[PDB]
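Q: Take a look at this one; I'll ask things after.
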Amino acid sequence: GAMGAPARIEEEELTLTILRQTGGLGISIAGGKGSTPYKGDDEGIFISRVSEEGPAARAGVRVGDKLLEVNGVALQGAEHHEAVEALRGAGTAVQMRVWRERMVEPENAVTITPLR
């Protein structure tokens, strides 16, 4: 596999741990695609379900956080089912990684500005 690597910006590396929900119900992700990788192995998974400051989302995610690997399982190219299958048993302790690129991460976010 090798088509190109146009969007390959310096990675930041953000490891987060999501333990069993302590009030809510964890989070909610959804990917699925199966298209050529950005830099050989990358798809970018999105989610939407912030927790009430507990071990479910706030632990690292934030309603739509850029993630690549889920619970140690590279979601690069994988499908929504591949990302959930990892959270199944990891429900008690999930380990997802967050990387920054020229896609998953929107320009609006790339800007480090306040909200006042």
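Numbering starts at 1 and runs along the chain as it is shown here.
Recorded method is solution NMR.
Here the Cβ of each residue, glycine as well, is placed from N, Cα and C on the backbone.
Pasting the feature list from Swiss-Prot:
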type: DOMAIN; residues: 15-102; note: domain 'PDZ 1'
type: MUTAGEN; residues: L25 to R (Swiss-Prot position 738); note: Loss of anti-proliferative activity
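I'd like to know what surrounds each of these features in this structure.
A: For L25 (mutagenesis position), the same-chain residues lying six or more positions away in sequence with a CB closer than 8 A to its CB are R49, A56. DSSP gives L25 (mutagenesis position) a coil state; it is part of no helix or strand.
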